[PDB]
Amino acid sequence: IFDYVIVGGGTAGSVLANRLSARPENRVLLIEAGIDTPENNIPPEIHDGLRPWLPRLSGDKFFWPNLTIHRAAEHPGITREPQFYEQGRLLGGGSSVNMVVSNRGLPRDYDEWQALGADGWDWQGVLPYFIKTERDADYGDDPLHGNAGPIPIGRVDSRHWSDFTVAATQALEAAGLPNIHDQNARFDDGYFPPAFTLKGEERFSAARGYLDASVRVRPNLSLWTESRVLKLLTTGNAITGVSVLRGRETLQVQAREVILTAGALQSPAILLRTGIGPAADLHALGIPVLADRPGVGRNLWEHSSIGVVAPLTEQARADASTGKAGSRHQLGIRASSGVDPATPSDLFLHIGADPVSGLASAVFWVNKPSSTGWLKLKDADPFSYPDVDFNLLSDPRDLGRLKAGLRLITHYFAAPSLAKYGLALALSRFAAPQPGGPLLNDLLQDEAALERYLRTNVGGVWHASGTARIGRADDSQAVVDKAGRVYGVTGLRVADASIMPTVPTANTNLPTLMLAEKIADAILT
Ligand SMILES: Cc1cc2nc3c(=O)[nH]c(=O)nc-3n(C[C@H](O)[C@H](O)[C@H](O)COP(=O)(O)OP(=O)(O)OC[C@H]3O[C@@H](n4cnc5c(N)ncnc54)[C@H](O)[C@@H]3O)c2cc1C
């Protein structure tokens, strides 16, 4: 019998499989529905870390195919369609397909988690784990940093910036923003070279970091790839194993404990199908209720995104071409919208220039939002995706933050060092920026039209989280405890980005690494 079966070999599942199997007495099985990414055969599209958007132009090869979601909250006089939502389907999960940025968020984010009932998940309690996971090439020996972890983090040298990037920075300086240098150990508004994870020009996923050749040869670790868990197996209120599809064949496998690291949209769907969720919803689908847990699939967080682009004039294109650090991430900006004094640093913006598409861009998202959505089952079938409604801009403060970020962009590009380029900025969808949205100067004059545009075209940033949240032991809406144990049943944990009580002011991969490090420690202790 396996001591632990870990469902989903993504960012969190890779950490857990590594940490739990470091103890030889623990017989660990890691099960991953997608392909392996062993060192001698990382797909080229995955391996190219300088072009980390490439997986998304390779169709659906590396994702859960035809996984669609509803995005913006339903709203009169706006029609919404299902949208494809990339989620990694291969060893490494999101770390194998993502944009390679590695950032922590802010102390306030984690202190809030503890305030919301996740004891020991305050900044003091998560920082050790952010240290453990990393080797920071720039600041590794400094306080608040690690120099020995499996995941490298570094930044481009400021002095390698293109002349266009420098112009952007002079605009931000005219706004009183500093260069903060290290977004992972300095927490006020400003701009910085983004911290990212690469091994030279190669992507370095959690599978390369935690499931390396030596870990893989541990006799107590088993790795099943191209193997899909369909159901959790139960004995009374105890989870006691899994059913696994391998090609055409189904296998039943016993487990002393199952740990779900199947991703924020899929871990809660598995809970629902097991009978762990809102009792009336489960009754409705004829699923016997093991535990009436109304929070399962609720509390769905994301970061709400939009873009602004402009054709590069000659001077912008020339200036954009002088960077000495290639197509690495150059510039990030942490800013405050002013919409709610409770949420400083609630916007993340990037300003940059791409000779290839011919576009300058200012893309941004609400990094500390107010809106949450939910997911529920469509039916009881193991092959169904859940019905997902991110419900973006349900809370009007998030609309307000989008408008503010657009006004900020206006302000920055009116500064002389950006104004000299004579760019004509226009709105765009965030995910694949392109022509077709209205001029920024024009839309801002039309508040009705501006709101309609945003409700129509608001995007996410693939930061789905919170659908199986940590919460207090008496909290009817909480799903797991401080060590990931699912309330109402035994033998079952969740240990992925599902468990976040709120999304941090951060891209979610590094917070995911951290929380999986922390949960592994709790298990082991
Ligand atoms: C396109 C994209 C770009 C992003 N950009 C960044 C970025 O630049 N920086 C950043 O910090 N974050 C960003 N993120 C987010 C980040 O990568 C994820 O938040 C993180 O990977 C979540 O980790 P996880 O372990 O919760 O889920 P995942 O890494 O998604 O892992 C879940 C794993 O479970 C497997 N699985 C699911 N169901 C089953 C089943 N039934 N049986 C077996 N296996 C199963 C999946 O195939 C997958 O490998 C990005 C995400 C995407 C998709």
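Just so it is clear, chain A uses Swiss-Prot numbers, and the residues here are 5-529, in order.
Placement of Cβ uses the backbone N, Cα and C atoms for every residue, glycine included.
Residues or ranges marked as FAD binding site by Swiss-Prot on the basis of a large-scale study or a structure entry: 15-16, 36-37, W68, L94, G98, 102-105, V233, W466, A501, 512-513. A helical conformation is recorded for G98 (FAD binding site) in the three-state DSSP classification. When Cβ atoms from all protein chains are considered, those within 10 Å of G98 (FAD binding site) total 25, not counting its own.
For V101 to H, Swiss-Prot lists a mutagenesis experiment annotated as follows: Abolishes activity. Using a 10 Å Cβ-Cβ cutoff, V101 (mutagenesis position) registers 28 neighbours.
Among the mutagenesis results in Swiss-Prot, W466 to A has the note: 39-fold reduction in catalytic efficiency on vanillyl alcohol. In contrast to wild-type, is active on secondary alcohols, such as (S)-1-phenylethanol, and is strictly enantionselective as this mutant has no activity on (R)-1-phenylethanol. Shows increased activity on the aldehyde 5-formyl-2-furancarboxylate. The residue drawn here is the original one. Around the Cβ of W466 (mutagenesis position), the number of neighbouring Cβ atoms within 10 Å comes to 21. According to DSSP, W466 (mutagenesis position) is assigned to coil rather than to any helix or strand.
What Swiss-Prot notes for the published mutagenesis of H467 to A is this: Abolishes activity. Around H467 (mutagenesis position), taking its Cβ as the centre, 26 other Cβ atoms fall within 10 Å, counting all chains.
The active site, proton acceptor annotation in Swiss-Prot covers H467.
Among the mutagenesis entries in Swiss-Prot is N511 to A, noted as: 53-fold reduction in catalytic efficiency on vanillyl alcohol. Under the three-state DSSP scheme, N511 (mutagenesis position) falls in the coil class. Packing around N511 (mutagenesis position) is summarised by its Cβ count: 28 other Cβ atoms lie within 10 angstroms of its Cβ, all protein chains included.
In this structure, the C-alpha atom of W466 (mutagenesis position) lies 8 angstrom from that of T512 (FAD binding site). Less than 6 Å separates the Cβ from ligand 1 in the case of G98, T512, drawn from the binding-site residues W68, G98, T512 in sequence order. By the criterion of other Cβ atoms within 10 Å of the residue's own Cβ, the least surrounded of the binding-site residues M103, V105 is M103. The C-beta environment of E36 (FAD binding site), restricted to residues of the same chain at least 6 apart in sequence and closer than 8 Å, consists of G12, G13, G14, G17, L94, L95, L227, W228, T229, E230, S231. The local packing around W68 (FAD binding site), expressed as other Cβ atoms within 10 Å of its Cβ over all shown chains, amounts to 18. Comparing the binding-site residues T15, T512 by how many other C-beta atoms lie within 10 angstroms of each C-beta, the top residue is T15.
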